[PDB]
There are 2 protein chains.
Amino acid sequence: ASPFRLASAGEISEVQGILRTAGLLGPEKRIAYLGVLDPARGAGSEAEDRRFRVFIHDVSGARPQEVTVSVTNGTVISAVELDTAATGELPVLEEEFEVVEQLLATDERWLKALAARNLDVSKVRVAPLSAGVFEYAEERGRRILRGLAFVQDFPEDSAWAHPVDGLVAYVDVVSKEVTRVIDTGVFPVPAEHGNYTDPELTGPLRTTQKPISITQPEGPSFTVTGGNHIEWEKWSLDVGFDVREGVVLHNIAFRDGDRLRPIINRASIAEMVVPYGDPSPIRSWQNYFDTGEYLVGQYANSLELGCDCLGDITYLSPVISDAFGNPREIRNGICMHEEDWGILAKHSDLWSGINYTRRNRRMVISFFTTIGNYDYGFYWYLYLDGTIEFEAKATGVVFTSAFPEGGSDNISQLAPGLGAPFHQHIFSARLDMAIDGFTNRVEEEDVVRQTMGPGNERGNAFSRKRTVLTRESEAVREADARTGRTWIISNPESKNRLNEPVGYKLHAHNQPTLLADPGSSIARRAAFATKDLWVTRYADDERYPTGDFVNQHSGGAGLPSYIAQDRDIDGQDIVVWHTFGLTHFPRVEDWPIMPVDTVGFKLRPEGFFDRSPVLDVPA
Amino acid sequence: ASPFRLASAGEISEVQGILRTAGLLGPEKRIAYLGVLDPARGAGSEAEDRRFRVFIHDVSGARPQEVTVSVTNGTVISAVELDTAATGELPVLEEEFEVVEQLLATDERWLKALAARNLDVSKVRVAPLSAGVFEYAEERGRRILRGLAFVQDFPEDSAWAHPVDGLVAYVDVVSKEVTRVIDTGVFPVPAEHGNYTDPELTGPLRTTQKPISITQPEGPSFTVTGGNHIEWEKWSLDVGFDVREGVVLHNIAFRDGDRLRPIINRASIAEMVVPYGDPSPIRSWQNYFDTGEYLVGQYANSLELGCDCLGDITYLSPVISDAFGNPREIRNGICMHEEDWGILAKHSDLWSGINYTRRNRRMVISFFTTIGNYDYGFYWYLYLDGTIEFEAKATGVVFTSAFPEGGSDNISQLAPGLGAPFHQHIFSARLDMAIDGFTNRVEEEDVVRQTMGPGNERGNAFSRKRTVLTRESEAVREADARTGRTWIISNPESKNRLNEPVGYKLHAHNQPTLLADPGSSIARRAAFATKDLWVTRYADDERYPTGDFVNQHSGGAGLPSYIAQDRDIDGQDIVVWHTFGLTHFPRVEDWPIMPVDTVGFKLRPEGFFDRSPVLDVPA
Ligand SMILES: [Cu+2]
Ligand SMILES: [Cu+2]
Ligand code: NA
Ligand code: NA
């Protein structure tokens, strides 16, 4: 059993049948989102009712629906009609990716724009880009995708090298009308290729790297039971998978002697946004919610042994729905392994003569996804000493434009005539805290400087302070790297042996948050991304910092709406949302394919244990 | 042949023989410091004379001396008497460590303080602690160590568990006088032991950890020639070792096509200080410059295969002088290895159908040192993509105190009665830059937010600005994490194919800098630690941010004196000094032996290459 087990191919086919028989899955319907619902609070005495939540899109434009289905009983529990002009459009479907390019290929404004630039339509790729919400009054209630063009010179060519600037199209994918074709001027299409597998670009391959062999003679130290339940060096957890969020960790706990102590109830990356900083109207509207608009889990890669994942790997192969409700297995979509992590603790003592050295290790659960030109690896780490860590790895090909003659304040030049507009990748981690159980609170810790004076006559003293966040209206926080600011999640009703409330300290990377003007559409639609830390009271339906239907929604859904409830968070069931991101001014070294850059955060035990928890590690 | 070769055992004897011949190294003399001198500029082309610099301590108190000698010519190049009362005492000798406990063991005042607490003198360890510069007029012209006591109940007991608070003693280690014994009250000596190899505290050791086997069947991809010259995956450099700074990197360069391109001429950790923030008179004077006062290189551990350095390791065994001028080999004091570093670049393309993955690696050069309760690992990494990184790893046992009844604002409780005063560990990296050669300049790069308005009507635009630091007076910089501030070192006379100055970008961790009041003794003596970044014009004698003689030296030397000369740094031979540190509020988890915490920095190529430099890495 386990009410936390991964969705099976059978459950997904059951959802399909159930929907099909209740009349909700006609020829014109598409599954836009499908995932398992988590167990409600309490509810632990009751046997599984496996439920699935489903967004049904209608290609004719009739109303979409949100449907909840019980798989154990074979019934629709509810179906609600969606007013998308109110609550937002449905996520972008894989099959809609093509539709932008095909619709445009017969539009005469588009054909004429290509003809002016001497581009063969059969060689012109169109990226299917989400819309946002700007000043275009005809777009309200229309399902829109925007289109930017890239030239592919041949089947295996990297079209990203050949952007067609000065030209953008807006397209109603439902009515199949091109609503606008905006041409602001021809710009040369950058000429050089970006084919990073072409010997002409690689030059001769290095023969100098000798193999590194990583093996585990006696197998790994972790177990997997029930399909997805891990135990490893005192840690216990379940590894979930959602087509929108990707890997999601459930019931993170740590064995302290006799007791299994809970730390985090659910951890996920609940949204991520890529806002572009170029004020040209070709691009000034682009802001991709890869998570909320495109759904990152659906494009999770199959990870190749010795290539994506090196060493003794245990795979999970999550199953998702396609657009028709058929199960699709993502084979080896999640890697799980343990690795050596250097020195954990070391001391050679001058008085005892004892020399002591122990090594560290971490458990790694990861996947890797691809959304158009980006690729992102999501990695969770658990260490021996109780630390939890997340890390995002951003690679792929940068999104390109022309580089204007006489330069730019908003774009980098990567190759002759080729630009890469400035942008950010900003993630939100939603951490439903359970530090020794659900009664938690958050404190903001600052370092406190002290003035030389009485009490401090040498002027060496320094201290720190902690401020409990008591209500949601005062739980919207910014980083302050100058005063070493962190946030402690404690349990005021579980004390360690020194009679202090047990806790975990969140260490942020303190990177810039959203740069856009606060009056922008993006600052409203991705308000989560303007502050580094938010604390909300737990509620079942408060899932994403951006709300449930991100595509084309007007603003303030999600975290600003939740926080407006101004609920008690002081010693309550609470959820922490940490914003963290990369601000990317691309470099020549990022072209034609980019070296991984990274960002993340970590949580460390802060008086959680009664002493170091790693004294029982052997040499 | 190598002008950058490590010191040999012969070279060291040679210096002792030359000093002996000169009448400089009689029986009352000690070598407090000895290292090889780096070639002067335009040299190896002017001369190639092999030279050594020595600080000679005199155990009778006559003035010490600084002496430069040529080991090839067998001559003294210069010798100067040191007025230690003005320019600073010499580094503390390993052989002075026991002197403090020894002199106190027969002092009536110390014996009376111990009696009052019911402590057997034979059981009481005293830590030999640097003295700094405070308000004690009898200290002028005296070589002082201060002492703090810890009880050791048996030969293998960790005495750190048993601090004897309320008591401190000052000792003139040359005249063998105890100058003061301060007793502010009896404090219970904390009772629990902290013996981390004791099964009482360990519990049964885990049997769950399976082995991880890391091997290189065909050997490592790097070569080592000339004893310390490394070449690895396009990188080239020389690994030096100095008794004060530890491992030092020379001539870091990167082969780009048919040129060896310099990046960094010399890299080192040129100081690191541990200031304490407890206002108790027992501790308010403590600030240990483990580099400048104690010499971290001295205490470099012999590193054991498996255990300290895992995988296929090539060791160096640098050679240092003893206090008598005899060579002493630090067997296996430096580990060098390469290691797999996860994904380098990855992309699955929706149009070309090509899936591409490359793995990263890094070359690691490290040592690990022990200073008292103290252990630090210094790690330099070079990545395949051009990135250079430093990491410091801090572990050991925390410096303890009593925990006062009624709590503390400057001290954490670790065990019943057992305190750990708040302190920082702050490092200074001295980076003698050579970006494509010596003509370098530094630019401070801030993100620029833009106001919604004409030219940015949607309010999405963001940019950045870069400010050339032209003169030393302008080049004392602070971090600003909110505006994502970094510093670019570029060569205005060396342009990439896009006609931009080639450069490297420094990414700092933006941790708190020195917290002490700006009027404190420590703020002046560790002035480098109060700012994140400084830039100086290269000068042979400008070596340490704290000057040559740190022990009992007031402010007046080092980085603020260098800066005052206000030299041109815009397209010149320049040196970057980067302050970074950990602010340590100890936690229960740190006791009785602390898990590694880390801090560091990195430099990444910024338009240095003409495209990615890792397109030639094999699958
Ligand atoms: Cu980017
Ligand atoms: Cu510390
Ligand atoms: Na919670
Ligand atoms: Na230089």
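Swiss-Prot numbering applies to chain A: residues 9-627, in that order.
Technique stated in the header: X-ray crystallography, 2.1 Å.
Using N, Cα and C of the backbone, Cβ positions are placed for all residues, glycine too.
For A:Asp298, the entry in Swiss-Prot reads active site, proton acceptor. What Swiss-Prot lists as active site, schiff-base intermediate with substrate is A:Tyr382. Feature annotation from Swiss-Prot assigns substrate binding site to A:296-307, A:379-384. What Swiss-Prot records for A:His431, A:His433, A:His592 is Cu cation binding site. One mutagenesis experiment named in Swiss-Prot is A:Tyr382 to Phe, and its note says Loss of activity.
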Task: Distance from A:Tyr382 (mutagenesis position) back to A:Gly305 (substrate binding site), taken between C-alpha atoms, in Å - done: 14
- [ ] Name the one residue among A:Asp298, A:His431, A:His433, A:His592 whose Cα is closest in three-dimensional space to that of A:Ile379 (substrate binding site); these are the recorded positions.
- [x] A:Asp298
- [ ] Mind sorting out which of the recorded positions A:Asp298, A:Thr299, A:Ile379, A:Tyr382 are close to chain B, meaning Cβ under 8 Å from one of its Cβ atoms?
- [x] none
TODO: Determine which residues of this chain, when A:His431, A:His433, A:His592 are set aside, have a Cβ within 8 Å of the centroid of the Cu cation site's Cβ atoms, and list them as they appear in the sequence.
DONE: A:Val282, A:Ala402, A:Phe430, A:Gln432, A:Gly589, A:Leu590, A:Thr591
- [ ] Could you state the whole-number distance in Å separating the C-alpha atoms of A:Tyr382 (mutagenesis position) and A:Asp298 (active site, proton acceptor)?
- [x] 10
TODO: Provide, as an integer number of angstrom, the distance between the C-alpha atoms of A:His431 (Cu cation binding site) and A:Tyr296 (substrate binding site).
DONE: 11
Task: Winner by Cβ contact number (other Cβ atoms within 10 Å) across the binding-site residues A:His431, A:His433 - done: A:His431
Open item on the list: Taking ligand 1 as the reference and 6 angstroms as the Cβ limit (strictly under), which recorded positions among A:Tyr296, A:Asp298, A:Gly305, A:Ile379 are close?
Closed with: none
Task: Between A:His592 (Cu cation binding site) and A:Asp298 (active site, proton acceptor): CA-CA distance (Å) - done: 16
- [ ] Could you say which of the recorded positions A:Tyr302, A:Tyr382 has its Cβ with the most other Cβ atoms inside 10 Å?
- [x] A:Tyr302
Open item on the list: Spatially, and counting Cα to Cα, which of the binding-site residues is closest to A:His433 (Cu cation binding site)? Options: A:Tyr296, A:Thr299, A:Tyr302.
Closed with: A:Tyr296
TODO: Measure the Cβ-based neighbour count of A:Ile379 (substrate binding site), defined as the other Cβ atoms within 10 Å of its Cβ.
DONE: 21
- [ ] Let me know how many other Cβ atoms fall within 10 Å of the Cβ of A:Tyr296 (substrate binding site).
- [x] 23
Task: A:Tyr302 (substrate binding site) and A:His592 (Cu cation binding site), distance between Cα atoms, whole Å - done: 21
- [ ] Show which residues of the chain containing A:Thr299 (substrate binding site), separated from it by at least 6 in sequence, have their CB under 8 Å from its CB.
- [x] A:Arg252, A:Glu253, A:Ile277, A:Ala278, A:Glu279, A:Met280, A:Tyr552
Task: Other CB atoms, at most 10 A from the CB of the residue listed as 'active site, proton acceptor' - done: 23
